[PDB]
Number of protein chains: 2
Amino acid sequence: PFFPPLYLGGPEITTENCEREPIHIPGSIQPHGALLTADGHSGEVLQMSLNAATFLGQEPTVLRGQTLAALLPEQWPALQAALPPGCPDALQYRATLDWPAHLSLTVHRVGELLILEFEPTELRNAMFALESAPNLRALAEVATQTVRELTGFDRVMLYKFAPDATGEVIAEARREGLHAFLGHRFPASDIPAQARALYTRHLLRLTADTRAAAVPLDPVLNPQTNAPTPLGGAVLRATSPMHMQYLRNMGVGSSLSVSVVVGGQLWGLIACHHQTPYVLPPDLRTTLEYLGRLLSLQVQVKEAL
Amino acid sequence: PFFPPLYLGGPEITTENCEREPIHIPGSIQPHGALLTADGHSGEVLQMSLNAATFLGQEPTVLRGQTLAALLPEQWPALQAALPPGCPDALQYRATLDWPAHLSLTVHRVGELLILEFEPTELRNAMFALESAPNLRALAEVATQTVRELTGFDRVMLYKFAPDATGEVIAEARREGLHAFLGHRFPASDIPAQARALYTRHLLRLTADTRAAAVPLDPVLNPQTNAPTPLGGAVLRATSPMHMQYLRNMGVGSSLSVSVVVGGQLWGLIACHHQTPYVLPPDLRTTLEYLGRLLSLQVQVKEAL
Ligand SMILES: *C/C=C1/C(=C/c2[nH]c(/C=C3[NH+]=C(/C=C4\NC(=O)C(C=C)=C4C)C(C)=C\3CCC(=O)O)c(CCC(=O)O)c2C)NC(=O)[C@H]1C
Ligand SMILES: *C/C=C1/C(=C/c2[nH]c(/C=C3[NH+]=C(/C=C4\NC(=O)C(C=C)=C4C)C(C)=C\3CCC(=O)O)c(CCC(=O)O)c2C)NC(=O)[C@H]1C
């Protein structure tokens, strides 16, 4: 069972309790975007990332208590209609906002709360190539190469889970000069059980800068519930410090993975690294999510044979 | 063998490599004091903690290259005479400085380098009580109580090493309401082998604030050697982040220990905690060092019986 988060008196995580970190409720975000939460009926802004002024032009204490009707008059009606009470928490509303400089808006609903993520923003032959791979190994190779071409990441791996939850790099596409990880295996604890569970529900996550301090969300508890705000569905969620350290020690400045899900079970990850911090553009992330779903379908087919 | 320190490309320490942390050369200090290093012949200031202006009234780049003859005209001759080339690195010169507000100065020599520590500053019946204890347990109890009375620390333990380097609290004096650690045992890795080795040579160390960021020493390499500056003999040395985290998880804001050395081997520690950060005053530290040496002598006697 999860430890309380750090802002509810919980301990700092060590290797003795990797699996107890409540990674879904860090009460903080990554600094390359801003996050607000708002009441799902009134649109009242309830919580604000402390960097909100960087992206939204108003300080957290000024945004607090204003409504989405006032702040986002052109989106608020569409937002309400798209995300009614009781919809799945993976259902998203997306908009491109004009700002005096575009800003990508992504919204999802958890219970009675709307979670709004703001970040700056600017194939058919590839799909057929995945379809055309004659065996699992070839599929893995095509997938990693395709994703590397799409994203420009220094390394793209297909990381496969064994039944004991150990992991192995079974294919990779890599920049000239990087060491090989192909065939290397890793303990189950490197991607602990609560992360694997989260990754079965929320299919993409990332750390754009593995040295960047998390930006608090405040007030940290959702005022509706006096309880932590679920951020498993927010790509801007702060990453576990244990994993950030693993990445820094690996010389990785930016990391992103997409779940490969087969028969409702986490089969593996498309796992990406960059040496230098790097924000994969929002449109490239959406494409990569779609490729993950397509790869998932293809892996199910090839491994059966 | 030690990893390189973090400023020479070394990794961040994890539980897989506790013993490889080069804790003696962190290239940084605790913020409750200031540290300079100076050439042992010229007195030229070679390195400066980045907080030097807080204590010394001049910025690091202004202090750099000035001589101790200019900066400390009243102490420099005595300092030279007290710490000639080739003296033991545990030999100290101490002075009380008048400042516009006293400042404790502690100096030692390592090779051709003088290491100067600056921090703010403001029994016979007890010794006889240690002498008078009729057995090891009673000695342990008297020692912890005496140290607690001297220091005001919330907890004072006698932590004894077993031959396998596991540790046990064999006596303690504690504030009302604290849980007992008496009889609890701990793995050898909690005080890893390079720490135990350091603690056989340098008999007192502390962390005054277990949440305080370390203050860099710059330039970080000694310009004499283009190599790290040994800080094992400096009480202001930054503490291992692994240990700081252990203490925070324990609810300890301030920690200090004194080595108990029997037949040249590390027998145990007088180990002190405070819940709130706390700078044990310099004069109290000197007294506590002396009590450690006296306790060491007494333990040798009692355990033989
Ligand atoms: C005691 C806790 C530990 C720990 C926790 C942890 N790890 C993750 C997430 C990931 N770990 C990954 C591992 C690898 N990436 C690689 O490239 C390789 C080998 C080549 C390995 C073994 C990966 C891929 C992830 C997923 C996220 C990502 O793609 O960047 C989490 C969850 C992080 C989060 O979502 O907030 C946690 C809690 N990892 C350890 O090694 C120990 C120290
Ligand atoms: C993988 C590394 C780990 C680690 C490293 C570490 N620990 C120390 C120093 C100390 N540890 C102490 C342990 C205890 N204090 C207690 O009160 C109790 C139990 C009641 C224990 C087990 C102590 C007493 C010290 C000495 C310093 C002090 O008195 O505060 C070091 C060296 C620190 C330094 O001098 O810079 C290191 C590297 N400890 C772990 O638990 C693992 C994570």
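FYI, residue positions are counted from 1 along the chain as it appears here.
Backbone N, Cα and C define each Cβ position, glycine as well.
There are 19 other CB atoms within 10 A of the CB of A:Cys18 (tetrapyrrole binding site), with all protein chains counted. The tetrapyrrole binding site annotation in Swiss-Prot covers A:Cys18 and is backed by a curator's inference.
Here Swiss-Prot flags A:20-88 as domain 'PAS'.
Swiss-Prot lists A:135-299 with the feature domain 'GAF'.
The number of other CB atoms found within 10 A of the CB of A:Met242 (mutagenesis position), across every protein chain shown, is 19. Looking at Swiss-Prot, the entry for mutagenesis of A:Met242 to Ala (Swiss-Prot position 259) says: Binds PCB (in vitro), but difference spectrum is altered.
Experimental mutagenesis is annotated in Swiss-Prot for A:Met242 to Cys (Swiss-Prot position 259), with the remark: Binds PCB (in vitro), but difference spectrum is altered. DSSP classifies A:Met242 (mutagenesis position) as helix under the three-state reduction.
Among the mutagenesis results in Swiss-Prot, A:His243 to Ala (Swiss-Prot position 260) has the note: 100-fold reduction of chromophore-binding activity. The residue drawn here is the original one. Of all the Cβ atoms in the protein chains shown, 21 others lie within 10 Å of the Cβ of A:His243 (mutagenesis position).
For A:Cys272 to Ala (Swiss-Prot position 289), Swiss-Prot lists a mutagenesis experiment annotated as follows: Binds PCB (in vitro), but has aberrant spectral properties. Over all protein chains present, the Cβ of A:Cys272 (mutagenesis position) has 26 other Cβ atoms lying within 10 Å.
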Taking just the CA atoms, what is the gap between A:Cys18 (tetrapyrrole binding site) and A:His243 (mutagenesis position) in Å?
10
Pairwise CA distance, A:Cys272 (mutagenesis position) versus A:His243 (mutagenesis position), rounded so that it is a whole Å:
14
Counting by DSSP, what is the helix, strand and coil composition of the domain 'PAS' (A:20-88)?
21 helix, 15 strand, 33 coil
End-to-end CA distance across 2 missing residues (from A:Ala101 to A:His102, Å):
7
